[PDB]
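Student: Got a structure for you, questions after.
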Amino acid sequence: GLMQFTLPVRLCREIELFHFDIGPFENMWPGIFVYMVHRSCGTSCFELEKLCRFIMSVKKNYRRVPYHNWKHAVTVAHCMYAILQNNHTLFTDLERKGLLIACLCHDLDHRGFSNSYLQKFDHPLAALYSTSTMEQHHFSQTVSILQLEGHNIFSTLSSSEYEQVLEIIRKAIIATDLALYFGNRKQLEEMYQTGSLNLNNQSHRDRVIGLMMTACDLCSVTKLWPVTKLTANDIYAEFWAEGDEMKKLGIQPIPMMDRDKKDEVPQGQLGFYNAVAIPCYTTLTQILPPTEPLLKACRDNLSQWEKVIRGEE
Ligand SMILES: Cc1cc(Cl)c(C)n2nc(CCc3nc(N4CCCC4)nn3C)nc12
Ligand SMILES: [Mg+2]
Ligand SMILES: [Zn+2]
């Protein structure tokens, strides 16, 4: 009732920053997440007992893969928290509620394989969800966990509010399908430039939330360089295992997934920051000026990859 969550001083201060790293102590991550809900939403948003039980079931449904794991979920939520806290007035009570939850749940039960590998392996999920395969699965898992006894953190919401929140969550989670991001950022680019962008048009909010989700999801590129570099190892550990699996199916994997192309990593990161990351944080900074530190950090890390290529590290 009168129970606050507090973090040690360095965390208390640094968690407010975009480049915060949640650290290696897994047992502190639930507390960190709850801390973020309480400041971002209010101590009255969710029934504490239910929330903790929800957090633990979510944790239990992430798998021990090198990248798309429980640490990633909490990291993507922390980036969303920073966005929300730096844009206080722009978001409904329901969005604040739904978005941190969406981030925590966005990769639920990920297996460490891309949509493309599932389709080529012909996994049951690819038959059930022909596009955004994993992402529809992630949302499905969120609904399941929400329906477990004592797990309904949205129990105090009205029937229509409940339906609205699940709908924010659904679209948010779908938007993490990077294949959808390009078209989404293009529309947003154009709408901002022709001045048509309207935060009262619901379909416009959706696109903006979608862009936020991409930004949070890629936030590894906005951290301090050693964090960025070390996460990159986890990212390729997954991709290369998928690459191996492609080869097992009799298929040349794309260069990104082929461990024989280890040497081109610095250059693959370059293309990635240029094709994906920078454009994402750019348009996001245009639409939401106080998120500029993400762009600035992303640019610093691109420069670090450039330095890696030039033999300077
Ligand atoms: C989804 C995602 C998210 C994030 Cl936060 C990052 C930092 N990354 N990096 C990547 C791989 C980029 C890449 N590497 C390569 N190759 C070709 C041969 C050597 C490497 N090509 N590309 C496009 N993906 C992601
Ligand atoms: Mg995902
Ligand atoms: Zn993700």
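In chain A, numbers come from Swiss-Prot; the residues present are 724-1036, in order.
Cβ coordinates are placed from backbone N, Cα and C, and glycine is handled just like the others.
Residues annotated as active site, proton donor in Swiss-Prot, with similarity to another entry given as evidence: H791. Feature annotation from Swiss-Prot assigns 3',5'-cyclic GMP binding site to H791, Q992; the stated evidence is experimental evidence. Taken from Swiss-Prot, the feature divalent metal cation 1 binding site applies to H795, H829, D830, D940, supported by experimental evidence. Recorded in Swiss-Prot as a mutagenesis result, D830 to N carries the remark: Reduces activity 1000-fold. Among the mutagenesis entries in Swiss-Prot is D830 to A, noted as: Loss of activity and of zinc binding. What Swiss-Prot records for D830 is divalent metal cation 2 binding site, and it gives experimental evidence as the kind of evidence.
For each feature listed, report its degree of burial, its nearest neighbours and the pertinent distances within the displayed model.
Tutor: Annotation for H791 (active site, proton donor): spatial neighbours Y785, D830, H833, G835, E961, criterion Cβ-Cβ under 8 Å with sequence separation of six or more.
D830 (mutagenesis position) carries neither a helix nor a strand DSSP state and counts as coil.
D830 (mutagenesis position) has a Cβ environment of 25 other Cβ atoms inside 10 Å.
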Student: Excluding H795, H829, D830, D940, please set out which residues of the same chain place their CB within 8 Å of the center of the CB atoms of the divalent metal cation 1 site, keeping sequence order.
Tutor: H791, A796, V799, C826, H833, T899
Student: What three-state class does DSSP give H791 (active site, proton donor)?
Tutor: coil
Student: Which of the binding-site residues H795, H829, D940 has its Cα closest in space to the Cα of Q992 (3',5'-cyclic GMP binding site)?
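Tutor: Ranked by Cα distance from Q992 (3',5'-cyclic GMP binding site), first place goes to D940.
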Student: Can you give me the same-chain residues 6 or more apart in sequence from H795 (divalent metal cation 1 binding site) with a CB-CB distance under 8 Å?
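Tutor: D830 - these are the non-local Cβ neighbours of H795 (divalent metal cation 1 binding site), listed in sequence order.
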Student: Does any of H795, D940, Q992 have a Cβ within less than 6 Å of an atom of ligand 2? These are the binding-site residues; tell me which, or none.
Tutor: none
